[PDB]
There are 4 protein chains.
Amino acid sequence: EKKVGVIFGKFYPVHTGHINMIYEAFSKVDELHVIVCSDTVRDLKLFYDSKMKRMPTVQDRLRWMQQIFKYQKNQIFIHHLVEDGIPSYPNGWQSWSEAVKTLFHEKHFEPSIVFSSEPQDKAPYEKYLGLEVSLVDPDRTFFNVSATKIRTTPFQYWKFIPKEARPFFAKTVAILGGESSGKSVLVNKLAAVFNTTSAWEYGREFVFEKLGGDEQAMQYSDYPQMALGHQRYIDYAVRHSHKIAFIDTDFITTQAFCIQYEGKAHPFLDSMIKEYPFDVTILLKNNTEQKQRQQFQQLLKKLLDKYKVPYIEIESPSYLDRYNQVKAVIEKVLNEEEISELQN
Amino acid sequence: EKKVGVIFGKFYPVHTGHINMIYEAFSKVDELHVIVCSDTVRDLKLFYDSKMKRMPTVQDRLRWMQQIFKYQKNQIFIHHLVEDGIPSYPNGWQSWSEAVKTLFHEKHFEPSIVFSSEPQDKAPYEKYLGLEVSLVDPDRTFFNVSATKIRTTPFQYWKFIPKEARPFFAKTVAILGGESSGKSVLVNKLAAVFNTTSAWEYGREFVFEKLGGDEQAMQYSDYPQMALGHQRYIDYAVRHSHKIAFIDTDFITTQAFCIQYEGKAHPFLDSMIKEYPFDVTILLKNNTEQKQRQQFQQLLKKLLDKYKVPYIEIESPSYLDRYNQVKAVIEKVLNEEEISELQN
Amino acid sequence: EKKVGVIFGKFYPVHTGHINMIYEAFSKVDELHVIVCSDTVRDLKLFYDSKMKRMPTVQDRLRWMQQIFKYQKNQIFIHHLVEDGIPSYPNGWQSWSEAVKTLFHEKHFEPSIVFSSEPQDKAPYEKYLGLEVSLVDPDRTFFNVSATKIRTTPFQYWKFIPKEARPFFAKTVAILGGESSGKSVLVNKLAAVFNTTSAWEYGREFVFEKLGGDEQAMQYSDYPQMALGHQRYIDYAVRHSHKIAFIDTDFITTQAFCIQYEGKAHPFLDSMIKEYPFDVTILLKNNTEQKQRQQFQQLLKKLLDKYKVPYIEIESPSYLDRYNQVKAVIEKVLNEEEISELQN
Amino acid sequence: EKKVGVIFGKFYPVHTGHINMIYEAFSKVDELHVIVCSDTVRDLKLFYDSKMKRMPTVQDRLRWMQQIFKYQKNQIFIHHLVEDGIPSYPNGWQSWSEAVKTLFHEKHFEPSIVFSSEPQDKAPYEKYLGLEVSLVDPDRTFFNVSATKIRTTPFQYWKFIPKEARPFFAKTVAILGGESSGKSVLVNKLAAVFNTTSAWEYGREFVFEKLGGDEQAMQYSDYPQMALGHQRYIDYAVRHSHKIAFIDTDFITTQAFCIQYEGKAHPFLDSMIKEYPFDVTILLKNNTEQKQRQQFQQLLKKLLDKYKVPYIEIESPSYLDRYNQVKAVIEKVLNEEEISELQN
Ligand SMILES: NC(=O)c1ccc[n+]([C@@H]2O[C@H](COP(=O)([O-])OP(=O)(O)OC[C@H]3O[C@@H](n4cnc5c(N)ncnc54)[C@H](O)[C@@H]3O)[C@@H](O)[C@H]2O)c1
Ligand SMILES: NC(=O)c1ccc[n+]([C@@H]2O[C@H](COP(=O)([O-])OP(=O)(O)OC[C@H]3O[C@@H](n4cnc5c(N)ncnc54)[C@H](O)[C@@H]3O)[C@@H](O)[C@H]2O)c1
Ligand SMILES: NC(=O)c1ccc[n+]([C@@H]2O[C@H](COP(=O)([O-])OP(=O)(O)OC[C@H]3O[C@@H](n4cnc5c(N)ncnc54)[C@H](O)[C@@H]3O)[C@@H](O)[C@H]2O)c1
Ligand SMILES: NC(=O)c1ccc[n+]([C@@H]2O[C@H](COP(=O)([O-])OP(=O)(O)OC[C@H]3O[C@@H](n4cnc5c(N)ncnc54)[C@H](O)[C@@H]3O)[C@@H](O)[C@H]2O)c1
Ligand SMILES: NC(=O)c1ccc[n+]([C@@H]2O[C@H](COP(=O)([O-])OP(=O)(O)OC[C@H]3O[C@@H](n4cnc5c(N)ncnc54)[C@H](O)[C@@H]3O)[C@@H](O)[C@H]2O)c1
Ligand SMILES: NC(=O)c1ccc[n+]([C@@H]2O[C@H](COP(=O)([O-])OP(=O)(O)OC[C@H]3O[C@@H](n4cnc5c(N)ncnc54)[C@H](O)[C@@H]3O)[C@@H](O)[C@H]2O)c1
Ligand SMILES: NC(=O)c1ccc[n+]([C@@H]2O[C@H](COP(=O)([O-])OP(=O)(O)OC[C@H]3O[C@@H](n4cnc5c(N)ncnc54)[C@H](O)[C@@H]3O)[C@@H](O)[C@H]2O)c1
Ligand SMILES: NC(=O)c1ccc[n+]([C@@H]2O[C@H](COP(=O)([O-])OP(=O)(O)OC[C@H]3O[C@@H](n4cnc5c(N)ncnc54)[C@H](O)[C@@H]3O)[C@@H](O)[C@H]2O)c1
């Protein structure tokens, strides 16, 4: 025999709600085929309509599934269905089931049962696709969540967002400032206090070594690697972030460091800057315990100003203070919003 | 010059409160020495007084620190101080500072400053050890927590327990039952619903292969490895557990499997059984959709009964039901307690 | 359409020769099914006939394949075929192709092409199974190797053995001796000199801490974990061994340590001892630079003697010497053999 | 007391010879300080004098040590000594020992013994630094190797180069060609045959999906990640390369793919191209079993030609052939050299 089932979704994004369902259906079959359906214009409207920074590609999405069901990749399959031109959901099944059928051929599989919620699809599935259907928790008894709720307010529904997607819904807070090191501790204490992650300044060991005598501790061709490692860090922090990820330094800090020590810029750091924007950038100013430091900060603003980097500069007299000021803004990110130079 | 500081603690256990502090002190020094102080009898009373399953050894403790501050192991050091015979805290400093001094010699380091909270120690530190002292968040402004609070009610203070210790405060729930597979899905759905982890049945692929024809899919010398892998799983689940970790099958299930198929027992599975007890063991019985299954369950109870394994057997007519029954008990673990055959 | 191919083998063991082939066939199909065929008695004769320490189970074998082709597990499948009762290779195809057919049904796949070498199978495959066949490097142009060559002399054909199997063909050399620490360095220098791996003594840090004052640095309930970690180490060393893996200490050393400090034994260490034998055990004696050490060595021999642990004791006056003596024996393992108390 | 030793080196590069030594010295001390000494102009001459592609920075070097002795970072330390202006080796000790002394202060450590080979240094060390010295294998009995031998002919001394450095001495061979897929298999078969590694084309799954209908399977903003993953791969391949690492596709192939499908280029791919050159680039042409393929190859040469990418184009009628042609060139890399469009 060999039972075989299908599933359709937009998975924009994928929540523990879908996830659970998919496993459920999977325990009822020997082989399950999971379809990620996209609509260039529809998807596009949902993205812009939301407040998501970057938009998840079809690839980004397929990959989420591809990953979530890796251990079972030998039974659970994942395909992409393109529904462009095909009339809006309520009615188009004739036109839709066409492509579905097409997929089933060029992908060589014939499902005989479909899983879902949205009862309103049973008959139609039965009609145009002619399959046995099976409702599964439509009342949302388990996993009281939706792609729209998460897409609208990520933080209120965080426990429902799989770690594969987190990158499209987490917020990164980068903290620029002088070698004060107060930064790093503050960056760590914050993550601690907010039960979340942080991503150190990659190569901080040499930064401190240079800055000190050693002119060769950090040189022009080092920067690229340094940046790339700082990236490895950030990604772990996001992958595991609770809602926000504190990032010690940012790529601009690295491009700043370079320039100051070589007079040159380095196209690679430039590229990184444009590739990995941050959600919130905070600038720390101090002046109470004289060198070339004031020059770095000068340089940071200049570089920050270019690139059009929205940032909110903090000035403070003592540690404990700075901590509060920052903690304050963050608190507004975890809820409130619209900052830009903050409500001060 | 080269500034150098010390810290004393019992770290029973270690919370994000201590952790934070230690980093703080660390940013004020080039080299920090962290002392884990033990008292055979004192420690012993605290353990038994609590409701912790296993007791953390001196090694277990040193290792927590050893690990938490691994990346900084080149500046932050960790030592063990034995305060047995030395009179109870309030007064004994003369007798205590003796050993401290002894450590500082046989460990070749001379700190010149000490960090802590508990102001009541400044003068004494200044007195008997003669060091500069520095209060740090005594009001517990950040990290409103204590070794006693966590030691008393782990779950209420979970966000304060580092993942290194979790094993001594998390609870494992093992679910025994037939090949029903409903187990596995249920075991996963549970972890999902409770935003926590689960540890699959290692080698489930072959279990299902055997059980089916293939008598060679799982044979006597396989068991040891199988068990050990199931262990790798459990440990990840605990290391990352939210408060509880659902464990598909247990070592007894493996020893049961063996016996049934070889007539023998296997000393190794036996050892594993006695080494890794579980916090809660749940037994699933079914009888509504006839083979040799009833024999396995029979065998499970026999093995469960020996070993003195406290367990609570669940009987149920349909999936959705079983789910509720289980979910019920769990809910009592996350709060209430004392079950043993449950309040039914 | 959807092309689909099969492959048959004993894979006892699996060499880069099979591996290569399988990928080759895989690039010619959309879906490849790889059959591991076993014969209780045949396999059994091949094992005993060889000089392999432990025998690879059907599970051990399926797992090798299961692993080697993990990334492709969604297209390349692996099945077990039982050919017991079925007449010896040359003739039995009628009886053999029966089961093959049976598998193809209860496993729901119908291949239409078979890959192999051994031309002598084309017609028969064409005959009894009726499939298109395709020779692939029968002249062994690439991968001049065989399951028998490796099974006979592993070391001469090491470059052909995948790391998944290495455990069944690598040799472990454990080195027991006093805290001399000369051990560890020697154990490392050896691996270095022989461009191979080594597996440290897990928890050496505390061993040295105990042995010194700290009676609580290593206590009875620590041993189990310590052992298990030492195991994690050994396995990495084997997984990556060049031909041999130097192991600092052995499980008996741990059971010895225990006894000496608790008077008890600990069933768990006992189990480990019986589970993980070593290929060569070397004993280091010294007496030139008085404590309780002579007692440990005494204890090691007593424990070694029981368990029936074949071992070769080395006595030496200075480091450089010991190094040569050891290096000597090893050299005989990489080639010659039969030692037991060595050729001295 | 607390014994403490130093070591000086250029470590250009670091071989298992140095490594071994350093551990040796380490077993004779409680704390060892390892100095990496650089000379802008000297180092620079050694690099150019050799045939190394990229030059190891001071950072690259410190990091090698920093890494090799990570597990022991709490006792073995690593420092950088700048000997610029200080007269050439044979004589300058007065001027050299000055800085050494300076380091010992600003780095707060006072060694009382020095390790090395090169006896000719004992007295001088004794003289200008006044330390107890200790020869260690000067006859190069163990580890018959030198920084110059490796720096001159890496492959002949591969077993002596730690995996941390491999990147500066391994060779990467990238293989460009059409979706033929013959590439990938060939790229893998090569690594197999040469007992070495390979780094697949990251995201090959979608490449093949696009190329086929799916215009959304791989879009403009995907490229950056794709590239970066292909990088993760290459780095593993080098880190573990035997002497050479076969790389499926190269960054130009990715920039080519982009352009062809968006008409644009993407600055990021551009940056990657300039950052990660390859040692040998091979181009595969085919014309025997018509689409838009000929256009890609056209595009590859255009992009290859720009960037000034030295490449050797291979034309061949059948697989087996191509394999030989390639295998041929490689064989010349493992020994001979100077190719550029090859000796054909
Ligand atoms: N044009 C047409 O006529 C036509 C007809 C049928 C389908 N379609 C397309 O097929 C796709 C199907 O999309 P969809 O509605 O399934 O997208 P979706 O991502 O919202 O839902 C995926 C599945 O998850 C289930 N689910 C969601 N949240 C759940 C929760 N909290 N608990 C349990 N289950 C939960 C849903 O019932 C659904 O079957 C769409 O692209 C749609 O436009 C089009
Ligand atoms: N907060 C950070 O940015 C950061 C970066 C590197 C390492 N670490 C910590 O150092 C310890 C081990 O260091 P090591 O000796 O392996 O040095 P390392 O540089 O080799 O560490 C790499 C390890 O750090 C982990 N890691 C990477 N980015 C991380 C992040 N943002 N947050 C937490 N972990 C991250 C990785 O999973 C990996 O196992 C771990 O506790 C690790 O968490 C933290
Ligand atoms: N017998 C004697 O006369 C004598 C005298 C002095 C010390 N001692 C011994 O020294 C050891 C010191 O133990 P301890 O009191 O530090 O143990 P502890 O583990 O409770 O505290 C460790 C440190 O963490 C700080 N801390 C704890 N919770 C915190 C939080 N939430 N936020 C910020 N900081 C926090 C504490 O102030 C303390 O310095 C004990 O073993 C004690 O018996 C004995
Ligand atoms: N829930 C489980 O018990 C369990 C066990 C193994 C793998 N997995 C999952 O399978 C996927 C990868 O499988 P694979 O192809 O590497 O097979 P694998 O058996 O090699 O997986 C080992 C991997 O699983 C992770 N892992 C181990 N125990 C785990 C646990 N209890 N919960 C979650 N992760 C655990 C480990 O960190 C490791 O990376 C991951 O998503 C992993 O989480 C889950
Ligand atoms: N009783 C019967 O009548 C009968 C009939 C047919 C098959 N069988 C069974 O089918 C199984 C087939 O075993 P097998 O002979 O394939 O075992 P095998 O493990 O030696 O070979 C597996 C495959 O690898 C290929 N191969 C091996 N070394 C190679 C190298 N260096 N380079 C390239 N290719 C290489 C072989 O040609 C073969 O197809 C056996 O169990 C056999 O007894 C039985
Ligand atoms: N030779 C050994 O037995 C051994 C054991 C542990 C660590 N190490 C080395 O220490 C360094 C990192 O230490 P850490 O800070 O992560 O401590 P750790 O104890 O956490 O190291 C575990 C790491 O060591 C590796 N490892 C495990 N057994 C190994 C073995 N026999 N040989 C080589 N590597 C092994 C594992 O893959 C893992 O990444 C690495 O260079 C590692 O090779 C060696
Ligand atoms: N200008 C001056 O007067 C003066 C005086 C003394 C030292 N120095 C500087 O100090 C540094 C010392 O450099 P170096 O000569 O040690 O560099 P190196 O990298 O070649 O050697 C490092 C160490 O490894 C040992 N070693 C190398 N290969 C070995 C092998 N195969 N087996 C065993 N041991 C091996 C060497 O004996 C040496 O002590 C240089 O920068 C040198 O110029 C300068
Ligand atoms: N040859 C390759 O380029 C390449 C790339 C990825 C994975 N793989 C193989 O796939 C298997 C596991 O895949 P997965 O399910 O984790 O997918 P994955 O993409 O998550 O695999 C990442 C894993 O592949 C290893 N890896 C990365 N680059 C590698 C390289 N060039 N050569 C060998 N290993 C490399 C990494 O160490 C890591 O454990 C392993 O056998 C791995 O070797 C190979």
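By the numbers in Swiss-Prot, the shown part of chain B spans 57-345, 357-411.
Quick reminder: no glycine exception, Cβ is built from N, Cα and C everywhere.
Summarising the annotation, Swiss-Prot assigns NAD(+) 1 binding site to B:64-67, B:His71, B:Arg98, B:139-152, B:172-174, B:199-201 and lists experimental evidence as the type of evidence. Quoting Swiss-Prot on the mutagenesis of B:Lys126 to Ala or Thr: Significant reduction of RNK activity, also NMN adenylyltransferase activity is impaired. Swiss-Prot gives this note for the published mutagenesis B:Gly238 to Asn or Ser: Complete loss of RNK activity, no effect on NMN adenylyltransferase activity. What Swiss-Prot lists as NAD(+) 2 binding site is B:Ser254, B:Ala255, B:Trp256, B:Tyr289, B:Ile290, B:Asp291, B:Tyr292. For the published mutagenesis B:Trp256 to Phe, Swiss-Prot gives the following note: No effect on enzyme activities, but NAD feedback inhibition is almost lost. Under its mutagenesis annotations, Swiss-Prot gives B:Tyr292 to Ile the following note: Almost no effect. For B:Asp304 to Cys, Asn or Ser, Swiss-Prot lists a mutagenesis experiment annotated as follows: Complete loss of RNK activity, no effect on NMN adenylyltransferase activity.
All features noted in Swiss-Prot, drawn onto the structure.
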residue	record	Cβ contacts under 8 Å, 6 or more apart
B:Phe64	NAD(+) 1 binding site	B:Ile91, B:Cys93, B:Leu137, B:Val156, B:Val170, B:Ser172
B:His71	NAD(+) 1 binding site	B:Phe199, B:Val201, B:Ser202, B:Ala203, B:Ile206, B:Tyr213, B:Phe216, B:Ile217, B:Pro218
B:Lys126	mutagenesis position	none
B:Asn200	NAD(+) 1 binding site	none
B:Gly238	mutagenesis position	B:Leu340, B:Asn342, B:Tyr386, B:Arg389
B:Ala255	NAD(+) 2 binding site	B:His286, B:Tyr289, B:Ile290, B:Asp291, B:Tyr292, B:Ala293, B:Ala301, B:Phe302, B:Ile303, B:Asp304
B:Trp256	mutagenesis position	B:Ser240, B:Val243, B:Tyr289, B:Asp304
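Measuring straight across the break, from B:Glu345 to B:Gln357 at the CA atoms, gives 10 Å, with 11 residues left unbuilt in between. Of all residue pairs in B:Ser254, B:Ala255, B:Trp256, B:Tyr289, B:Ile290, B:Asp291, B:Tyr292, the annotated binders of NAD(+) 2, the farthest apart have Cα atoms separated by 11 Å. The Cβ of B:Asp291 has fewer other Cβ atoms within 10 Å than any other of the recorded positions B:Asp291, B:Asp304.
Cβ neighbour count within 10 Å across all protein chains ranks B:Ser254 highest among the binding-site residues B:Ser172, B:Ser254. You'll find the Cα of B:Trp149 (NAD(+) 1 binding site) roughly 47 Å from the Cα of B:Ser254 (NAD(+) 2 binding site). For B:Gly141 (NAD(+) 1 binding site), the same-chain residues 6+ apart in sequence whose C-beta sits under 8 angstroms from its C-beta are B:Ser151. Proximity of the recorded positions B:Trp149, B:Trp256, B:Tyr292 to ligand 4, judged by a Cβ distance under 6 angstroms to any of its atoms, singles out B:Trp256, B:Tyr292 in sequence order. Ligand 5 lies under 6 Å from the Cβ of none of the recorded positions B:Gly141, B:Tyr289, B:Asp304. A gap of 42 Å separates the Cα atoms of B:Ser254 (NAD(+) 2 binding site) and B:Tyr145 (NAD(+) 1 binding site).
For B:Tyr145 (NAD(+) 1 binding site), no same-chain residue 6+ apart in sequence has a C-beta under 8 angstroms from its C-beta. Under 6 Å, Cβ to nearest atom of ligand 3: this is the test, and of the binding-site residues B:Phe64, B:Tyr145, B:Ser172, B:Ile290 it is passed by B:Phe64, B:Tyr145, B:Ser172.
Residues B:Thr253, B:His286, B:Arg288, B:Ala293, B:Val294, B:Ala301, B:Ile303 surround the recorded NAD(+) 2 site, their Cβ atoms falling within 8 Å of the Cβ centroid of B:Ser254, B:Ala255, B:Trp256, B:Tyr289, B:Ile290, B:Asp291, B:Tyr292, which are themselves excluded.
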